[PDB]
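Structure first, commentary second.
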Amino acid sequence: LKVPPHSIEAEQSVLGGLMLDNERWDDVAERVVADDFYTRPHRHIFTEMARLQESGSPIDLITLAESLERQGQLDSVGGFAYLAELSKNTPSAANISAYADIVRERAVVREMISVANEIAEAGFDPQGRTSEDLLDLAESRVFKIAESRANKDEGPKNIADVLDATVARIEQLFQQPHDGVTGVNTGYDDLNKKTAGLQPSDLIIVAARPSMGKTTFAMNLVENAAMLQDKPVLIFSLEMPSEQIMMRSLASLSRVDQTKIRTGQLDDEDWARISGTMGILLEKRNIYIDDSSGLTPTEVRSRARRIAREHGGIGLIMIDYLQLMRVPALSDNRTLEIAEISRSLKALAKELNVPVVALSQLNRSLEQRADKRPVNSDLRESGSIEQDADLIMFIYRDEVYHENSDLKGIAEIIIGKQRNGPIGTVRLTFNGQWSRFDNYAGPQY
Amino acid sequence: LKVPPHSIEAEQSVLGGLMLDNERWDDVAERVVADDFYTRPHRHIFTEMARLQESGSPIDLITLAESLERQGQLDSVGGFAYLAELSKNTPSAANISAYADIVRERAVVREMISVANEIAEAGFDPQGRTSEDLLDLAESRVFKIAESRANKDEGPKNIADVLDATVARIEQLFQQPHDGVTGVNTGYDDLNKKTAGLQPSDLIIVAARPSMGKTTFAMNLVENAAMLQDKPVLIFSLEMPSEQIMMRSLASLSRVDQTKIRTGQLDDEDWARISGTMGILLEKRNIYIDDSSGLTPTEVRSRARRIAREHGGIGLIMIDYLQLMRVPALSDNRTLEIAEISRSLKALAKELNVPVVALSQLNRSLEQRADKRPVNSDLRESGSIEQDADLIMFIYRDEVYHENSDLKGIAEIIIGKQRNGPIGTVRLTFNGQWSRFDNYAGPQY
Amino acid sequence: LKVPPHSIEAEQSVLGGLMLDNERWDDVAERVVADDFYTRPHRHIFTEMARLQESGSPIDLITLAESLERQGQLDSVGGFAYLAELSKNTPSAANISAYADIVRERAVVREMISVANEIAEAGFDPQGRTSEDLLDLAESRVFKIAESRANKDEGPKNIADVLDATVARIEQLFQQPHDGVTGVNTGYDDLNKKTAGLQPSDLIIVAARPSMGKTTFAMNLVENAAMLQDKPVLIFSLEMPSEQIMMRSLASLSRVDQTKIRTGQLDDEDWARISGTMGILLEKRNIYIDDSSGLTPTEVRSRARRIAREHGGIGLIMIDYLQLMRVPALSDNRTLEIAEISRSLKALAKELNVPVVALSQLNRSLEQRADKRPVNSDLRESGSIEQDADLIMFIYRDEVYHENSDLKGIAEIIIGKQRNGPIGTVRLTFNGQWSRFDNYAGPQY
Ligand SMILES: [Mg+2]
Ligand SMILES: [Mg+2]
């Protein structure tokens, strides 16, 4: 019931794994230490192995016994006969660092109990000592423990440990001298300038009123990517089903109208363009659609990670009308619901290192404003999706509100926020007959 | 001979298959969850393995054991001496899927028997209850476990898995070469261009101020759809009772004044029409009406599903003045109430694969606007109506407000939103003496 | 404890009722069926009497035996000696319809447990069978149960039923004396329609805010019922004593104000109308009043049954501000205390076969809402008494709230629930200067 908590079987398993593989010792040398172990024979074995890996790389069965022999230690450290059992056991695979980490943790635990014993000792043993000379000692010891637990990554880093990563990214980008696109491209040249391409660890938002084009624009982004991104994409159509999506997308990629598709009065050239774009999409095999209705961020994360390990690793994610996302815990408070959603999506993007398009709606506030250009406040709910987002870009198409516009066939992509870049107003030509946005070779902005 | 149904060979085999194959947990995690398993040690083991494949993938023999020792459950779930025997056993190849499948099947059956025994328990124990709660209890439990189970067409589909269905639909339409109508005809060819008929998965919205005749239009639609489609139709008269509904529908059908019905001031010349319409209606057994007051979403769902599986599968729905539809929990928050409403209607359509008309009101925002041609934002409440919709077509009779125009007797159907089609300015003619809209072969609209 | 539940006493009583009454076969046949019984001889007698009441009118004692001899089945169902006891027993009064309905309920329950065991067997016995065809079996079975149901009024209606009333209008509607009532006449003809009077074996709930007039209504009811019936009625006034109740009632009847009564400013023209109604209220001796404070449901039962035996059988029970009812067992937990009291009053309603008027309050959840027209949830405790009652109806007099109103003097009785009919919303008139609701002569609602 009561004992020093220690695991000693996985310990020997690590020992034999190091024996049968003289390559991966540095990675466990990061974690495991000679005094980390519990019993002294294992400690002798590991520290001898370490002294040898300084000098003698080959250490499996006999170099160990020889180095142990030259200084006269056989049968005082167990035995070569006993060592046979260690090399015999654990022919296991690269599942070694797990054992290493967990036993390293057990060592930390054992040390904690040791120091609690020391504190109890110094407590019941006064030695003519005061609370002020005692609690301060206790604080200093526990401080030395928690401060130094062989942990480097999670803690606040000195600047030289940050500039290494910064210069590393700069070398990753200079070592490939290429265009002014530091991530995913869209297919649109007027927008890649104000974005440097959809960057790879952000939460993009694509918001606009309902009849405006945001699902259309998003599908255009993803299909263009998947035509120039040899790497998967995802599409979560929580609103409409896959069979509307793909129809819209064939119309987009082939510049034929949607009625002609669904109803079936299309001409030989139309049939040909369809044939070609199909036979393209079926080769690259990027697009993966999920027409699930009421998802949660957990389901999103799982269904994205499933791809991201087996189909390689992914290039972007699209999410239609995230206000349908749910989390039943926060089912009463809608505001905190959306905040949890958005935080989880940003976390996902930082996890998988991809962008996360996340379509959203706007509120019926701009209608009584007479300009109609959507400002960042005009987001459907919670105000936090303008806070966790590293990019927002609204859509406004003046022909909807003004029949007397000189701005018809024209949609402008109001960048309404961008942390790592400028704001602006891109413009593009709308042709919803085949559900596409296209570039605008015309006046500047 | 008889036992609560379960095998163990499949179960333990899958468990060891996961012990020695740590990559294939997705395929297994999709299907089986801890509560599926029969015995407790296996459940503890499974939840720990999920916990580990979340963070730490490599788990074979003793990583799980130390995860288990973090709970201190040594030997409560068998023991390392036992779990090692499972590590030895079941070297199983790709037959993990089928073993997990039969484990799952036995568990679902087990749940069904549990429900049967529990209903028998509440039967022998009347518990101070009347059967009007008990039949509903049986229905609710059975379908709850059904739809809690039924969501097994899920996951991120591949692209070809989409295009199969898409092209199947396109062929199904081309396999019936007919007019430009894919859905439910409206009877108004001026309208059946822009819409291709009331599509089979949509939420249509017919809306205008009360003195425009929205109810007349929807009754005309369901009238025509019952006459054309040899298929059931439902109606929910939340506002008024059937005594007016039928007496107005017959006026729509047979071109006779409503007054001349209720007052008897008719003649045999018109009565020929009446007797014809009636006799046509009875031998079809088509038009179904519910003259309730405040029905909720799930009441509507159950009723529609009842009429569905009995009489083939329904073909249209009308829902007048949805605002009366309540849900008691969301009585404080009106906005979330209407949101829930609209979402349930849309998912009902998706369930039955039919259309869902739903009339709705407009606010006093546009009276003080000087144009009065309604817009999508004027929809009286909550804004998610126009976001969860597929087709919004208003009314604007100019005659009611302006008088000096030749557009009188002429009601126009402003399509103000359509995802899978265009916007428009349809014009139809009005004869309110018998409550109908008719076509208009007039100048270009 | 654990048994197939089946009514046998009331069963034989219904059978002997059919014996001693050839008339009452139609409506009883609309509910009970030969398969509705438990044992065989009862089924034999029922099918014989059904075949005979089709053709052979006289069946009380002898013609049953004559037909039983025509088919030659003597001593198969007992015998004529076994039969004589059936005509011997059950001299009961007209209370047979409730017996028939509860036996129908018991048959439905018996079917339910039979199906439950069938499903248990089907689950234990796959016989090489996918669970698809097993859950489908169960669900199809449940729907085949609940589909037929011998019930066609809670739900939509085929057009055959609609056109029944629609054409019945145009010929047969000379029925304007629709006094179709079964139970206690409420004294309100506009209200007696939608409720069908107080069905004598249910639980009524009258509830509203305090300044609203509910006690005045639930005194008006017993006030009329004392006069119309020649039957006693009970008044458990847990709020205020008899001396104010009666001083109110005299004023309700005589049409003078409480003030002049408790003051003495009243002349001959009031003296006469007091003397008359006083004389009427003495010449019947129906009403009994209990000015208690802290009654328990046990005391409710005891004090209804002290009088139910002496005076024939009581006609109406009236509890005032229910929530004061205590039970010192559940003196800590309020929720289960209220649920206990509700179940107890419903049990008493079943026991004496009388209607229970039992008031309640409304929490302050409507007053954070501009509607202020209450609903089923605004019910002040436990959400329990919206289940143990076949009737609820709430009140709303707007002119307590709005001083500007043109709805003053007026008070709608919202009916929030019925399990034996449709809900509605009456529109009375309130004149509290003499503490009365009157039937309203005005426009629609
Ligand atoms: Mg969309
Ligand atoms: Mg009172």
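Chain B is numbered as in Swiss-Prot; the shown residues are, in order, 24-468.
Quick reminder: no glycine exception, Cβ is built from N, Cα and C everywhere.
Reduced to three states, the DSSP call for B:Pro81 (mutagenesis position) is coil. In Swiss-Prot, a published mutagenesis experiment is listed as B:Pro81 to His, annotated About 100-fold increased survival following 3000 Gy ionizing radiation.
In Swiss-Prot, a published mutagenesis experiment is listed as B:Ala130 to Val, annotated In dnaB8, dnaB43, dnaB454; temperature sensitive, no DNA replication at 42 degrees Celsius in vivo, in vitro decreased helicase activity at 30, at 42 degrees Celius almost no helicase, no synthesis of primer RNA (pRNA), low ATPase activity, still binds ssDNA. Taking a C-beta cut-off of under 8 angstroms and a sequence separation of 6 or more, B:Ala130 (mutagenesis position) has the following same-chain neighbours: B:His29, B:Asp58, B:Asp59, B:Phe60, B:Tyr61. In the three-state DSSP reading, B:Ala130 (mutagenesis position) counts as helix.
Among the features that Swiss-Prot reports, domain 'SF4 helicase' is placed at B:200-467, with the record citing sequence analysis.
DSSP assigns B:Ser234 (ATP binding site) to coil in the three-state reduction, outside any helix or strand. The 10 Å shell around the Cβ of B:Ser234 (ATP binding site) contains 10 further Cβ atoms across the protein chains shown. What Swiss-Prot lists as ATP binding site is B:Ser234, B:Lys237, B:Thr238, B:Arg442.
Within 10 Å of the C-beta of B:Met242 (mutagenesis position) we count 25 further C-beta atoms, all protein chains included. Mutagenesis annotation in Swiss-Prot: B:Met242 to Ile, described as In dnaB70; temperature sensitive, no DNA replication at 42 degrees Celsius in vivo, in vitro 25% helicase activity at 30, further decreased helicase at 42 degrees Celius, low ATPase activity at 30 and 42 degrees Celsius, reduced synthesis of pRNA at 30, no pRNA synthesis at 42 degrees Celsius; the structure shown retains the original residue.
Look at B:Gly299 (mutagenesis position): DSSP puts it in a helix. Sequence-distant contacts of B:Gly299 (mutagenesis position), defined as residues of its own chain at least six apart whose C-beta falls under 8 angstroms from its C-beta, comprise B:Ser277. While the structure shown retains the original residue, Swiss-Prot records the mutagenesis experiment B:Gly299 to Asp with this note: In dnaB252; temperature sensitive, no DNA replication at 42 degrees Celsius in vivo, in vitro no change in pRNA synthesis, 5'-3' helicase activity or ATPase at either temperature.
Of B:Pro81, B:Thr238, B:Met242, B:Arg442, listed as recorded positions, those near chain A by the criterion of a Cβ under 8 Å from one of its Cβ atoms are B:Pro81, B:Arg442. DSSP gives B:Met242 (mutagenesis position) a helix state. Each of the binding-site residues B:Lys237, B:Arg442 was scored by other CB atoms within 10 A of its CB, and the lowest score goes to B:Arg442. Counting every protein chain shown, the Cβ of B:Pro81 (mutagenesis position) has 16 other Cβ atoms within 10 Å. For B:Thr238 (ATP binding site), other Cβ atoms within 10 Å of its Cβ number 21. The two recorded residues, B:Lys237 (ATP binding site) and B:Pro81 (mutagenesis position), have Cα atoms 64 Å apart. Closest in space to B:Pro81 (mutagenesis position), of the recorded positions given as B:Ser234, B:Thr238, B:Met242, B:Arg442, is B:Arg442, taking the CA atom of each residue. Put simply, the two farthest-apart Cα atoms among B:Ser234, B:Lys237, B:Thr238, B:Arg442, the recorded binders of ATP, are 28 Å from each other. Reported as a whole number, the C-alpha separation between B:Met242 (mutagenesis position) and B:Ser234 (ATP binding site) equals 16 Å.
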